[PDB]
Amino acid sequence: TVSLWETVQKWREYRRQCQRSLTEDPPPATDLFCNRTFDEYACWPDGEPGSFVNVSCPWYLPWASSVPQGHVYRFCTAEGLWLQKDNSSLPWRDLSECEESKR
Amino acid sequence: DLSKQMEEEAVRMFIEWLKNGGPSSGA
Ligand SMILES: CCCCCCCCCCS[C@@H]1O[C@H](CO)[C@@H](O[C@H]2O[C@H](CO)[C@@H](O)[C@H](O)[C@H]2O)[C@H](O)[C@H]1O
């Protein structure tokens, strides 16, 4: 099923649920952690220092049912900052598992 | 259908816009 209108509405619902999590999820155990965030594509929880953070492929994607173990990744440095680059800024993110294509 | 195939591209463009930072920056 192809609908721009339906996909935008699913994104808005994902965004609304994400905002609810960002506001209401309890703080981490420790004071060292990378901070939760909505990057417009995926919802990120607080990260554990020195760790990869994996979240499910966003379920608004028209092809989400094709990738239902796929993850998107970030890396939380040692440190409590999201791994970036920066050349330039924006955290490193791997979303290859959530891509539409075969091949 | 040309129109449905074009709507499918529009949607892929919308997803690309999100990956590029959406309402925050976006392209
Ligand atoms: C420079 C290269 C170094 C790479 C280091 C390798 C470790 C990084 C892994 C990223 S976080 C890791 O991802 C997993 C999701 O892919 C996550 O596992 C999940 O999915 C699994 C898929 O095998 C599934 O079998 C498990 O039931 C499920 O727990 C895992 O929790 C997470 O730590």
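Chain A uses Swiss-Prot numbers throughout; the residues present, in order, are 29-131.
Technique stated in the header: X-ray crystallography, 2.3 Å.
Note: Cβ is positioned from N, Cα and C throughout, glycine not excepted.
Pulled from Swiss-Prot, these are the features on record:
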type	residues	note
MUTAGEN	A:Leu32 to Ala	No effect on stimulation of cAMP accumulation and on GLP-1 binding
MUTAGEN	A:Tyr69 to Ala	Abolishes stimulation of cAMP accumulation in response to GLP-1
MUTAGEN	A:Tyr88 to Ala	Abolishes stimulation of cAMP accumulation in response to GLP-1
MUTAGEN	A:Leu89 to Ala	Abolishes stimulation of cAMP accumulation in response to GLP-1
MUTAGEN	A:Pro90 to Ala	Strongly decreased stimulation of cAMP accumulation in response to GLP-1
MUTAGEN	A:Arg121 to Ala	Strongly decreased stimulation of cAMP accumulation in response to GLP-1
MUTAGEN	A:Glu127 to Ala	No effect on stimulation of cAMP accumulation in response to GLP-1
MUTAGEN	A:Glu128 to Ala	Slightly decreases stimulation of cAMP accumulation in response to GLP-1
MUTAGEN	A:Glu128 to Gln	No effect on stimulation of cAMP accumulation in response to GLP-1
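Known features from Swiss-Prot, placed on the structure.
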| residue | record | CB count, 10 Å |
| --- | --- | --- |
| A:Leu32 | mutagenesis position | 17 |
| A:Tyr69 | mutagenesis position | 24 |
| A:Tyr88 | mutagenesis position | 19 |
| A:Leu89 | mutagenesis position | 22 |
| A:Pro90 | mutagenesis position | 19 |
| A:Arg121 | mutagenesis position | 18 |
| A:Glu127 | mutagenesis position | 13 |
| A:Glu128 | mutagenesis position | 11 |
Rounded to an integer, what is the Cα-Cα distance in Å between A:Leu89 (mutagenesis position) and A:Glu128 (mutagenesis position)?
9
Taking A:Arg121 (mutagenesis position) as the reference, which of A:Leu32, A:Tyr69, A:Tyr88, A:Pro90, A:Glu127, A:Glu128 (the mutagenesis positions) have a CA within 10 A of its CA?
none
Euclidean distance between Cα atoms of A:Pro90 (mutagenesis position) and A:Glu128 (mutagenesis position), Å:
9
